[PDB]
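Colleague: One structure coming up, written as structure tokens, with questions to follow.
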Protein chains: 2
Amino acid sequence: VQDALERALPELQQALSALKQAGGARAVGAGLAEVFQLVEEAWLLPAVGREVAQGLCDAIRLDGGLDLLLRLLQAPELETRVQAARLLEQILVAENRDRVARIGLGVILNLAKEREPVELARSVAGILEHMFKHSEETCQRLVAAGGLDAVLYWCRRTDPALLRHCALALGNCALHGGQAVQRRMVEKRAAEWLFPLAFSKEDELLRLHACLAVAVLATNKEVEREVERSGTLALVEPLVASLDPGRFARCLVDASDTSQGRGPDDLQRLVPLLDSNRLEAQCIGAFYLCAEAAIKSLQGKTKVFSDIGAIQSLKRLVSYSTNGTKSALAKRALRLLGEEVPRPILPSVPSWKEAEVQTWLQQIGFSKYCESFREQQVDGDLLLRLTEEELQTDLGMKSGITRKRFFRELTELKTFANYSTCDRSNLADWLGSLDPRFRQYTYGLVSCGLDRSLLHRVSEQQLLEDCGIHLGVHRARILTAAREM
Amino acid sequence: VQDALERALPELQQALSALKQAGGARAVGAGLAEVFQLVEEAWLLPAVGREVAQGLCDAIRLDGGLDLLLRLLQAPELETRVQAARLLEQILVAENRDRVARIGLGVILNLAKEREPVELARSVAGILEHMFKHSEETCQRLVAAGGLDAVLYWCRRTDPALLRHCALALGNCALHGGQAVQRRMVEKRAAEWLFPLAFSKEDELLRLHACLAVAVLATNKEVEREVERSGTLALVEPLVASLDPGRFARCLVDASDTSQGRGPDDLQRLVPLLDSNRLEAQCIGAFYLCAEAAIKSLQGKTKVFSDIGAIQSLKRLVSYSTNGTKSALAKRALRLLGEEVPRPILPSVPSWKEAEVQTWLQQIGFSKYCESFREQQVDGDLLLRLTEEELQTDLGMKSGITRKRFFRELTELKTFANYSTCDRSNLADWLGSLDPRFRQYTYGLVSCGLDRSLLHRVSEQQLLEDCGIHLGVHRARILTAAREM
Ligand SMILES: O=P(O)(O)OC[C@H]1O[C@@H]([n+]2cccc(S)c2)[C@H](O)[C@@H]1O
Ligand SMILES: O=P(O)(O)OC[C@H]1O[C@@H]([n+]2cccc(S)c2)[C@H](O)[C@@H]1O
């Protein structure tokens, strides 16, 4: 499908040569308009626009296109600025992204001080958004000085494209930025400014991006207080519930902000939102994943999600979902990828009987051992207290790899199980507060009769032997937490 | 092919005898011209010039030819110096190199102070450039005092041949010199003076050697700050991308600076540039390797690369390349040697399924066990956490040699894998900052639940058992690094 490359690269080289030869303002503007048209038609090329646009961006990278665009962007006249920034925001691929991070930092901030031209402001917002898509060190250095002031000022504006770009930029800050970056942004009242934007009924896209940024901020368990004080959290769920993934898929074809799909890096960033223990974050992540799933199915690719690994997260959500809209979104996405829909699994693992054990074993595809469990009368308690030796000898799992897979499944089930039948001190809640996966040990401690009050007097040997916590790091963390009452 | 040897040895002996008998300036000049012509025709002898020139250099080494040239180079008249140095730069093989390093230090420097004669300066630059190929202590001593000033002054000159000699000299200083030598050169503003040279569009060779020196300096992670402040880094990639190795091969036949190939030691120095973790350095290394591959294939030698080991680096680059220019260069170089081009492997190693495992196993040529991997349902997580005993028993690799080979392949894959799916504290980035190979351990730490923040509270036993870091030295280094936050 390189015919388009042979169609565009000669014209692109000619246009780049003209742009380098363009010393006059009119010639600069004409060349910038031509290259902008070329990159736009490359982007909108049906079902193949992404890779051809990336190739055009690479061809711009050679011949020093980036420095030429920066040079034209430093010109006194605003026409050069607007045209150059319009071109640049379309071509800010990861390679050009890091090149700008290395070289062009500081001029972009200075021209971002030019908040008055809204037409320029939209393009500058796109530039800084794509910069936020870059690594975290760039996030601190840019967001600290040029980020919050410019993004908040343009959020206070009313133009739709600028607000949409600002919301996307804030979402990228929340995703690629560190917990310190999110903390600083939250302290900068960013959520409070986003609250009208998410409450702005005009555009669904702006509200969606604002909800995404709010959810990613809520993933930080240190600033969530003022985050929920913003009130957007109670707004996130009704919005995602009201919207239709199929409707969103049919739309955005005309408004091609994401019509050509979304970068695998962006989806990889989104995936952690599923296992975030925050219902709004999981809702918005599921909605985005379902929308991108529909878009890719229209394009005809589903392997990218498996490469990212969202399949496992979605299936775990389906098996361990209590909400209705989360279940609907996950099932719809899985059916969009042409994947099986697992039946929800009964959470009362401690009270499980043989039927539940057989069902769960068949669900993890371990039928070869099912009868043995049925032979051994395995129930919830025994399954929860199952050990390596018992699995190997009594149940005949003589291959270590199979035992490792079984213990991985058991770890997942333990982490996402409800122990309300047995515990009474909410030891599971405390362990999850320390770390989600720590919940895997909860029943063991319950099997030991340990209590929160008694936790400060437990020992390492008691943890390893009685509680069966094989990992030394987890034992050390638990002991350190328990020593502090 | 000793016919050339018996053609040259008697004539060379006669010329050496005449030069020894030459007391007058005119006789000295005549003898020097004759021996220079002989060594020139010996070097340019088709496809066999190297060994015959080496034999001529050995014949000069005997009969005190080196000390005769030194004494003539100590003469008052400039003509004798220029002729003697013209001969010497051609006859400065490694043996003559070390002899001059032992004996002729300081007189060469003193005549290098005579920077005014540009024709003499060319030969002096050649002498010092070849001298930089010697050991690092000699490099320290001689480069520290005379080399820097002479090369900077001659770079300030306009002679293309002198400039090319200086660029090659700086590249040799960067390669053969130690980290202290590189630091001293960087402190001498070397890259800043190189910037106009690389920016001088006239000579492709001069720009290429300047970019080579810049890249080798950039391999140092202590002084790269001012190196990228020089600005040549943004120019390195366009140069290598624009040029064609075939163009470099068909050309330079007349300008026989490298038309007879390059010393295997030089290629051995070049190979580390491929695994230098810096895109520009790998680009220039790949370009040089492809050019030398073309030259050798035209000559008909490919085993030299296997002896040097560039095949492994090229294949690792091809498998684990994200850039297009590097991929194209490495693929073309491998096709020059008639070696298979491996298919690039999916970087999302944690998210691999059975098909990816089968593909990777077939790529490393471990087909004999693929079905077993299929039988045990090994996936990315299991493969990354696979142990010695599990491999030996479950997968039936009873021969420890095969297990060591498989674990070496797994170590390489881990070092070059992408863990962004699993980790979130960028622990891989920190480990690579400590040491690239340390990246192999990252997943294990991720499997242990360890992050950057808790790194300072890990212990040796936790590293050995939970993280499975078998090497005690690596464990000690990681613990020491973690103790310092
Ligand atoms: O996520 P990616 O594409 O690697 O990087 C973002 C860059 O791509 C352009 N873009 C992506 C998608 C669809 C359209 S119309 C345009 C953006 O303008 C930005 O420059
Ligand atoms: O070749 P090596 O061992 O890297 O360098 C040793 C000597 O060979 C001469 N030489 C080799 C080949 C082609 C020409 S024109 C010249 C150089 O003058 C150098 O002093």
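Numbering of chain A is taken from Swiss-Prot, so the residues present carry the numbers 61-545, in order.
Backbone N, Cα and C define each Cβ position, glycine as well.
Below, the features straight out of Swiss-Prot:
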type	residues	note
BINDING	A:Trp103, A:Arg110, A:149-157, A:190-193	NAD(+) 1 binding site
MUTAGEN	A:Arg157 to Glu	In RRK to E mutant: Strongly reduced NAD(+)-binding to ARM repeats, leading to enhanced NAD(+) hydrolase activity and constitutive axonal degeneration in absence of injury; when associated with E-110 and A-193
MUTAGEN	A:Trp253 to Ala	Constitutively active mutant; strong ability to trigger axonal degeneration caused by disrupted interaction between the TIR domain and ARM repeats
MUTAGEN	A:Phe259 to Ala	No effect on octamer formation. Shows increased NAD(+) hydrolase activity and ability to trigger axonal degeneration
MUTAGEN	A:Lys261 to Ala	No effect on octamer formation; does not affect NAD(+) hydrolase activity
DOMAIN	A:412-476	domain 'SAM 1'
MUTAGEN	A:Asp454 to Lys	Reduced ability to form an octameric ring and promote axonal degeneration following injury
MUTAGEN	A:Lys464 to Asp	Reduced ability to form an octameric ring and promote axonal degeneration following injury
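Quick one: where do these features end up spatially?
Modeller: Residues within less than 8 Å, Cβ to Cβ, of A:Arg157 (mutagenesis position) and separated from it by at least 6 positions along the same chain comprise A:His190, A:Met191, A:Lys193, A:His194.
DSSP assigns A:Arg157 (mutagenesis position) to a helix.
Look at A:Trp253 (mutagenesis position): DSSP puts it in a helix.
The number of other CB atoms found within 10 A of the CB of A:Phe259 (mutagenesis position), across every protein chain shown, is 12.
Classification of A:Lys261 (mutagenesis position) by DSSP places it in coil, neither helical nor stranded. With a 10 A radius on its CB, A:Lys261 (mutagenesis position) counts 8 other CB atoms from all the protein chains.
Contacts of A:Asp454 (mutagenesis position) defined by a Cβ separation under 8 A and a same-chain sequence distance of 6+ are given as A:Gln436, in order along the sequence.
Same-chain residues at least 6 positions away in sequence with a Cβ under 8 Å from that of A:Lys464 (mutagenesis position) are not found in this chain. Mapped onto three states, the DSSP output places A:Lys464 (mutagenesis position) in helix.
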Colleague: Report the nearest neighbour of A:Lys261 (mutagenesis position) in space among the binding-site residues A:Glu149, A:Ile151, A:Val153, comparing Cα positions.
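Modeller: Looking at Cα distances from A:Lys261 (mutagenesis position), the smallest one goes to A:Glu149.
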Colleague: With DSSP as the yardstick, break the domain 'SAM 1' (A:412-476) down into helix, strand and coil residue counts.
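Modeller: Output for the domain 'SAM 1' (A:412-476) reads 47 helix, 0 strand, 18 coil.
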Colleague: Tell me the coarse DSSP state (helix, strand, coil) of A:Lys193 (NAD(+) 1 binding site).
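Modeller: Where A:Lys193 (NAD(+) 1 binding site) sits, the three-state DSSP reduction gives coil.
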Colleague: Please report the Cα separation of A:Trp253 (mutagenesis position) and A:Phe259 (mutagenesis position) in Å, rounded to an integer.
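Modeller: With the alpha carbons as reference points, the distance is 10 Å.
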Colleague: Quick one: which of the mutagenesis positions (A:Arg157, A:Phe259, A:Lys464) have their CB closer than 6 Å to ligand 1?
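Modeller: Close enough to ligand 1 is none of the mutagenesis positions.
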Colleague: Pop the Cα-Cα gap between A:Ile151 (NAD(+) 1 binding site) and A:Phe259 (mutagenesis position) into the table, whole Å please.
Modeller: 32
Colleague: With 8 Å as the upper Cβ-Cβ limit, not reached, which of the recorded positions A:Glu149, A:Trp253, A:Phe259, A:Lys261, A:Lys464 neighbour chain B?
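Modeller: Near chain B, the qualifying recorded positions are A:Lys464.
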